Amino acid sequence: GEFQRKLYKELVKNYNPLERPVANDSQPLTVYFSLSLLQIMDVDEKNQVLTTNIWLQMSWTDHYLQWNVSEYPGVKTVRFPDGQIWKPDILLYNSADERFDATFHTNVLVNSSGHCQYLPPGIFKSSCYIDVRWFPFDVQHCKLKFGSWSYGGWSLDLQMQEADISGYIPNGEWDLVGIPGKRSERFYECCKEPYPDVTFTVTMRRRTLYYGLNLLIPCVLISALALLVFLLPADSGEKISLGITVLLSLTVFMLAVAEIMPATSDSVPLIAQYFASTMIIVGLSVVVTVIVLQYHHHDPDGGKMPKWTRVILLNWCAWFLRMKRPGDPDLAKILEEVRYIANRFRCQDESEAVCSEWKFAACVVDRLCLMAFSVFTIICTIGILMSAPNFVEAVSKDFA
Amino acid sequence: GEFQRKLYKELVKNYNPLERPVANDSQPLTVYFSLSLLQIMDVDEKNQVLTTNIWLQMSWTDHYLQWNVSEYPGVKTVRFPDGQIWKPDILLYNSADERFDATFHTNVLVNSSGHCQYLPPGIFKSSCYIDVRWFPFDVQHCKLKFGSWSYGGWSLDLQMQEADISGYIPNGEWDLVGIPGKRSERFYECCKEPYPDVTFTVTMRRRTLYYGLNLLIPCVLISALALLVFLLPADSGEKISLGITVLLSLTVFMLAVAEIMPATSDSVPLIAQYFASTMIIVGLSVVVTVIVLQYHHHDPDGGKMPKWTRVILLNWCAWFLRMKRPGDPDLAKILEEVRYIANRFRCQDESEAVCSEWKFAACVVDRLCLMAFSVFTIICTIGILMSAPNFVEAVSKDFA
Amino acid sequence: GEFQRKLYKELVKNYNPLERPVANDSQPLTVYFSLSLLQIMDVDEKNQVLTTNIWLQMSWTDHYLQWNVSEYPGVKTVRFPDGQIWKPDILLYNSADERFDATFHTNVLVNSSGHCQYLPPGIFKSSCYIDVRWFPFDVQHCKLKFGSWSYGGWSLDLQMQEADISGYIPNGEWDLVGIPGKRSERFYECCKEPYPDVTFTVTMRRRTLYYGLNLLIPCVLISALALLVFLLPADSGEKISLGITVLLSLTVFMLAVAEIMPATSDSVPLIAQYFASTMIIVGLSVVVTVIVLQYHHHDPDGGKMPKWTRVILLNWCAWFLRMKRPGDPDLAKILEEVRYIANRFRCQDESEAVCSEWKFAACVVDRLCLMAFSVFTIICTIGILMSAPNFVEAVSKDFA
Amino acid sequence: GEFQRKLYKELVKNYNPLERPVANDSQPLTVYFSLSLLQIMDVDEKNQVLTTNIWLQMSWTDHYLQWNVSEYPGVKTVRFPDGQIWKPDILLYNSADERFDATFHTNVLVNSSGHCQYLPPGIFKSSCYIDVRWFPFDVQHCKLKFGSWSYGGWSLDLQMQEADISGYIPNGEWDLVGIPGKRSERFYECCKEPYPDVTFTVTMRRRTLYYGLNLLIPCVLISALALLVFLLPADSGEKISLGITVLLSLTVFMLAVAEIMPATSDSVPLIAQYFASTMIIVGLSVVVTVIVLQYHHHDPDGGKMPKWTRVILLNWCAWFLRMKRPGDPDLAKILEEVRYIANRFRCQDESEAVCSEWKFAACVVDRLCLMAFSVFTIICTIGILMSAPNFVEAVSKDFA
Amino acid sequence: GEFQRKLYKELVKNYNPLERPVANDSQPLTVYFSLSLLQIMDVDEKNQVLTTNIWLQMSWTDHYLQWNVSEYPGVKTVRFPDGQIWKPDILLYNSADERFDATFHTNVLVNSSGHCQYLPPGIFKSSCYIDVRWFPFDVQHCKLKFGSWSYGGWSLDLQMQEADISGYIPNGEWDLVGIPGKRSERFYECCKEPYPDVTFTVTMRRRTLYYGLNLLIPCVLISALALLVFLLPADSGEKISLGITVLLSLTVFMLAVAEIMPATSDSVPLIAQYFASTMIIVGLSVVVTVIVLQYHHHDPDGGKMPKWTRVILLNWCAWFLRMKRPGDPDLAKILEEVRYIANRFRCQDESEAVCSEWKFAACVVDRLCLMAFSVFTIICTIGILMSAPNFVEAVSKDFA
Ligand SMILES: CN1CCC[C@H]1c1cccnc1
Ligand SMILES: CN1CCC[C@H]1c1cccnc1
Ligand SMILES: CN1CCC[C@H]1c1cccnc1
Ligand SMILES: CN1CCC[C@H]1c1cccnc1
């Protein structure tokens, strides 16, 4: 329209985009900075980066971009692109994006009274410290730090407004707790001018249903299946195969899991302690199986059992476990021949009885160690999962 | 030509690219926005992003870009590049691209009567929520939201035109159901001006031939092969090897499959429930194999078989399964010695008969558990695959 | 020089880069579009993208960029950068590149008679449909679609010149069959003006030496090694171990291979059918092994063999395979005692003979199934590899 | 304000951004270059690149950007964007980034006396040589080299200021030792003008907790578990299964670990020597197990054991290990028949005794080799981890 | 300075950046092109791309950028940025970078006599053909082709200068042999003007320490460990387990290695032939193990050992290997019963002797095949490693 064309022609006249738009130079310019979180697109524990889709919200009063609506009846707002009117250079301080500024420079709306608006979208990559000590039951506080890059306190009086999450779309992995902000004033070694900033802390809680179903449950099942070695009879040579192939499967699983975790050394992750406990339990099960097979394939001629181990393993554990404890010259010379055969058979029977007693001792050791291992693994897993704080509320919110 | 050069020289004179091209400022400018889907290049279930190749279509009437063809005999249309004539700043709201605007700014055609056209191509990355609950038999509704960024209802009267899929090239993985649109008016906390938008919902159905052939069928085959442990005779100490190696192979398969799935916690994926069922079946088969081997290698001196289990496992299951149930002083002193040898042989035969009865009990348990496991596996797989809606039509469209 | 400086000063005078350089506006401008393929740097079967290094070739006549060499003795050509003289906006329609235009805008040569040249290089990512039905013996026809984006038939009369492959450097994976093209005229729903285009079809044949050596040969070898179970005597407890560890190795191999193939559902890949055949063969090998072990470890007291299976497996298969078929009162009291011992030995010998006959039946079953499985594997692999068209010429060109 | 607008209008007048801002052309311009490290975001051992988030700090005196505050009462500092005032072209020489300059060009503050400030942020990818010889106990010295690209010693007198690490945020993997620098003057083959530069050496020590917990400890555990083959009795045919499955698990572990190390050939990494030692230990354990099984399954009819090995293995090793060393015509016809049976039994017993002696020799060899292997593996691991310098202080700082 | 400002103001006056800076238009402009290699940052065998960090060096005489130092006492050189003075459009022809030009356009120094310098840095991605036939002992000749894109021979007389490698930093993987260049003149189909170019061949030799320590040595070790199956006594059912687990480990290793090689079909890589030999050796070892177990578990009643195999395997191989070759009515009725028992024992002894002879034949076959396999493996590995040229000098340079 003619009025809009005239207004645009007269508005840009004698206008310097570099100049700070204030009537009095000494007075600082008030800028209201806010944020509009839309989606936590991705968080990278390994890379310690947080990818978010947010809309920055900036607003300030421009002294030069004013006009009377009476002379321009139809024109109420005007929009200027990048590089034609003054804009605050508000950057994300802790940015992990290859280009330090990830905003998409859009137009700037202008009141009929000089008030300006600026909502540049963009996907921000911020380097936030991520705790995996309580993985997967961890809550994260990733900070977004915004502030003017080259204007100080006396120039650009930055002000905070509450972050808006009305348009936030829920993420399938992270539950948002809140996004509070805090306005802080910080000095710098360059200059004697404070540089105010606005810091937004994105507190988000990880939803642990997928991790509990795909990481914790399979390890519980495989560890419990490793205890089956203590039910296999030793006569079938499959105990070591069972134990060691279970160990190999656990090795593959733990390798795949560790493929996705940060190489941080601040503390031992909860899942790392859990996997260490499972590995130790399986290894000690294999060691006990080796001991049991030593006690089972014990040659009777090797030597008599020690009295102490004999009495304890055949009395105390049996009482505890309620196990059942098993149990003319030609004529004379033929007689002595049959005597040799019969005595050989009797000696064979005695050796067989000794070996059977050794086998029973192996079985008793096996059963007692099965009970001990089952109790220990249950107690250890329960304790490890109890140790994580907010674990009960994570369970209540996800599973229940 | 001379006429075209004169027209270009005169048309740009006193033209402001910022001004909205309307004759009456109060009246809003009508913009007809459409879309031309060409190809669904990629969808990322893990990243919850949808990559599409589309041509945006905008059209509006420009009051200033008008001329009489009589004075320019050969010139019917003119073309302006980016930044020289007014263009709507129609952006994809839910964009997951590193740069928020993925369009390639092309030329802009103009009528001889002022009507304008604008078809900027580009590959758009939009963050759409992806449901894996019914994976791989899921239908996806990924939304594309377009609307002016700085112009409200009273400024840019955005309108919807039906999406064009004439040039759409079929994708090898996803079957397009449709791309309907909906024009909605939404308020914002910034301003008291409604901002109309156009939302296109891309309804896509996944073609399940590849997934059924490469994920489901191998699991059915391996789970069925795990049941072979219940046909191996216990004498060959290989049952545990069979079952455990099958479990390890399934572990590798499920790990590789889960490598491609999003870490969402809204619901348990169908294939996740299926894998859980297969893992449980294999583990229970291994447990039953351990019990069977306990029954097989039962020492006759350990104790008499309990009356209840004896009667049930030797009468009821045998009747059910129709199994066959098997079955001077020198002379006298030599006599008593040969009596000893024969009595030893008779006791050995009695112990052998008891052990054989134990072995038959183990075989009966093994056979009945084979039948139970086969029936349970078939029923569970059929039910899980039935639970997915549109499974029947997916099968009919893909396989048949 | 002075002449060149004067020519450049006078040439740009009253020159509009937007204007189409024609003397008569009504007549269209003839543009000769060609292409110079140099290297097929990459083709992504999984992503359905083709990455090529090509030089576009454009040529047209400028009415305004003309001068007389007499007044400029030294100057024969002039060069203009991007954005200073008119250039056709010829884009790759089916572009899968993040930026829709991948050309590198270079200088533009000009005749002394107005003729123009333009050879912008660039690496083009085009989305071409890729058939893996005959993989790895497949030939691919990936299309490149070029045409003016905003000029119609009456404005830019696009013409075609044959593609140049003189400078093409051979690829180590793909053998170029040819790059023919076709110039087509297509209408659009926007406008009543046809838009001519030039489509180049890149027909390339995959060289199958690497794939045959690294995928097909190892699977033949592993499948053949799986048949060794039918030579292992059943006395050594290793048959299921062999079969199932071969199955696990094939599982790893097929997983690694399937990691590289697209998730298309148009048809079952040839290598997919081949792997399915190998998996079925190994699975049935394990099943037959379980059957043979059932036959081998058959208790003699379990029951007499069925007459039909006895006669067939001990006569017909033996004849076929030419197998060798194996085979005072004290005196009376001692008499009856030794009679008992010898009768027990005779019964033991009878049971041993029955069990040995069962073992021979198992051996005969094993041998006949070995012959059947070897024949079936050879026939199936030969048929599957024969089914692929141009397989014989692929072999002749690669191996021979 | 009016004063700010007048100052900006008058300051840019007759200003040339290309000109070096010095009053006397002959005198060089002093530029103070510093650095502000904030975070070592990522280091890539495989790619030999270091990714850091740093703020360059440059400052110089501009002769033309001076004004009297008396005439501009409110204006104390002014800010210019990129391309409008002279800036030093200080580039990172050893840059491994796709674009050689990774800085984000921000504004430049200016004193009321001409002093200028410039703190452009950016994420810098520098190619630093990385030593993996002492991995994971290595300390890295990655260099950052900065200097003017086109200004020599007589033009831009580059000067140094100490690097600032007040704002440094600790990294979860690398402990910063310090960031000292050195200012060096270097000639070039192009020109006879020295080019001063500022080189900052980023000395960082790797925190070892995660690597020791996830790489070293599992290898210790698996190697120790491989020694259990020397406790399993040879009667249970599971020794080779144990050894070879442990070897396969170690193969998987070493493959996964070697996936993350560079293909560096200056020296053998410490973890590489460690894995080589573990592989040798496991392989030699398998070889010794094969020898032990040869000794155990020695047919008595094969031949008498050599006198030398007999005496040593049954006297010296027994003394060392304190092992218990185990241990009418009708009447005549029946007579000689029973004589035959008893003589057969006696010969059988003699052969059994010889085989038992062979088995005891195998057991003694097995035990002595167990002791030798345990001692050797402990000594080798201890020595390898001792060989790394600063290992003790790394352990003290991380674990303790 | 005032002199510098005046010089810059006067120099740009009547200066056209498009014009070629020559006094006489007819004579070509001489441009001296060189290169300064700094680091071979990365080479991609799979992608056939070479990533280098180089500084292009260009120099030419500008007729217009001349001044007398007498009138400008302090000004000796001036610097112009991109787009303000003429620069050769020298591009890397065989560029594989997404943007065809990877240079970073820096400033451009100028003499006081008109001579000009230009050293743009940048990381260049070039598509160079990579031979993996002799991998890992291969030497690579990757070409970099530079030349003016738009200027021909009569316009821009491109000239060569020797490449500079004084600042080259050694790479941890590739040993640089040299970077010779060659200036060639090549015609094009577009134009009748030759286009001179400068081609630099980067000859680099791969350092084989890491590859020989992580790829070759483990394969030698695993292949040698596969031969242990020929020392295991057949009585312990672990031969097939050993051989097949070794084969599975080799499968995993070869899959991981083949993950990193190009899918080229020009020729079979040396490491591929090596892996084929190892796989064949292991598979044939498994086949021979199956044959040995057939010979060992040969029932005596199947049939007499054939005369030919009997004589050869019990005489010739025994002589070769020097193996030890092992070895009233009541009375009469009781008599005949004991005769039956004794005859049964004698027949059992004869069958045992026949079985022992079969076992000895199996042992003889096993030992001879062990010797054959060891010799064949050593010979094949030595020959394959010898076949690669420059292998001896690669070993001398890396290991020694
Ligand atoms: C607060 N600003 C942003 C970081 C440092 C500081 C600053 C100070 C002076 C010039 N540039 C930047
Ligand atoms: C609808 N627009 C796009 C998102 C917010 C809104 C807006 C309003 C005012 C200034 N910028 C953006
Ligand atoms: C052929 N052109 C390229 C694709 C669509 C078509 C077109 C028509 C009108 C305006 N822009 C584009
Ligand atoms: C040598 N130049 C580079 C490749 C082709 C040739 C050329 C010729 C004319 C116009 N542009 C490029």
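Using the numbering of Swiss-Prot, the residues shown for chain D are 23-349, 430-502, in order.
Per the header: electron microscopy, 3.1 Å.
The backbone N, Cα and C atoms fix where each Cβ goes, and this holds for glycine too.
Same-chain residues at least 6 positions away in sequence with a Cβ under 8 Å from that of D:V44 (Ca(2+) binding site) are, in sequence order, D:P50, D:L51, D:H85. Annotation note: D:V44 (Ca(2+) binding site) sits in a coil segment as assigned by DSSP. Among the features that Swiss-Prot reports, Ca(2+) binding site is placed at D:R42, D:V44, D:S172, D:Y210, with the record citing experimental evidence.
Cβ-based neighbour count (10 Å, all protein chains) for D:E120 (mutagenesis position) stands at 17. D:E120 to A appears in Swiss-Prot as a published mutagenesis result, with the remark: Decreases permeability to Ca(2+). No effect on permeability to K(+).
Its own atom aside, the Cβ of D:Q139 (mutagenesis position) has 19 Cβ atoms within 10 angstroms in the protein chains shown. Under the DSSP three-state reduction, D:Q139 (mutagenesis position) is assigned to strand. The annotation that Swiss-Prot gives for the mutagenesis experiment D:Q139 to S reads: 115-fold more potently inhibited by the alpha-conotoxin ImI; but no change in inhibition by the alpha-conotoxin ImII.
Contacts of D:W156 (mutagenesis position) defined by a Cβ separation under 8 A and a same-chain sequence distance of 6+ are given as D:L292, D:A490, D:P491, in order along the sequence. Mapped onto three states, the DSSP output places D:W156 (mutagenesis position) in coil. The mutagenesis experiment D:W156 to A is recorded by Swiss-Prot, whose note states: No effect on ligand-gated cation channel activity.
Less than 8 angstroms from the CB of D:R227 (mutagenesis position) sit D:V161, D:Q162, D:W196, D:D197, D:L198, D:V199, D:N492, D:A496, each of them six or more residues away in the same chain. The mutagenesis experiment D:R227 to A is recorded by Swiss-Prot, whose note states: No effect on ligand-gated cation channel activity.
Summarising the environment of D:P491 (mutagenesis position), the number of other Cβ atoms within 10 Å of its Cβ, over all protein chains shown, is 12. In Swiss-Prot, the entry for mutagenesis D:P491 to A states: Loss of ligand-gated cation channel activity. The structure shown retains the original residue.
What Swiss-Prot notes for the published mutagenesis of D:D500 to A is this: No effect on ligand-gated cation channel activity. For D:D500 (mutagenesis position), the same-chain residues 6+ apart in sequence whose C-beta sits under 8 angstroms from its C-beta are D:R229, D:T230, D:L231, D:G234. D:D500 (mutagenesis position) falls within a helix when secondary structure is assigned with DSSP.
A 10 Å cutoff on Cβ-Cβ distances gives D:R42 (Ca(2+) binding site) a total of 23 other Cβ atoms nearby, all chains included. Over all protein chains present, the Cβ of D:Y210 (Ca(2+) binding site) has 15 other Cβ atoms lying within 10 Å. Taking a C-beta cut-off of under 8 angstroms and a sequence separation of 6 or more, D:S172 (Ca(2+) binding site) has the following same-chain neighbours: D:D111. Put simply, D:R42 is the one of the recorded positions D:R42, D:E120, D:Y210 whose Cα lies nearest to the Cα of D:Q139 (mutagenesis position). Once the 80 residues left out of the deposited model between D:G349 and D:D430 are set aside, the two flanking Cα atoms are found 41 Å apart. By the rule that a residue counts when its Cβ sits under 6 Å from some atom of ligand 1, the recorded positions D:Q139, D:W156, D:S172, D:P491 yield D:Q139. Contact with chain E, taken as any Cβ pair under 8 Å, is found for the recorded positions D:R42, D:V44, D:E120, D:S172 out of D:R42, D:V44, D:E120, D:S172, D:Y210, D:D500.
The subset of recorded positions D:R42, D:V44, D:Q139, D:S172, D:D500 lying near chain A, with Cβ atoms under 8 Å apart, consists of D:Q139, D:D500. D:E120 (mutagenesis position) falls within neither a helix nor a strand when secondary structure is assigned with DSSP, and so counts as coil. Put simply, D:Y210 (Ca(2+) binding site) is 25 Å from D:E120 (mutagenesis position) when counted between their Cα atoms.
Secondary structure at D:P491 (mutagenesis position), as computed by DSSP, is coil. In three-state terms derived from DSSP, D:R227 (mutagenesis position) belongs to an extended strand segment.
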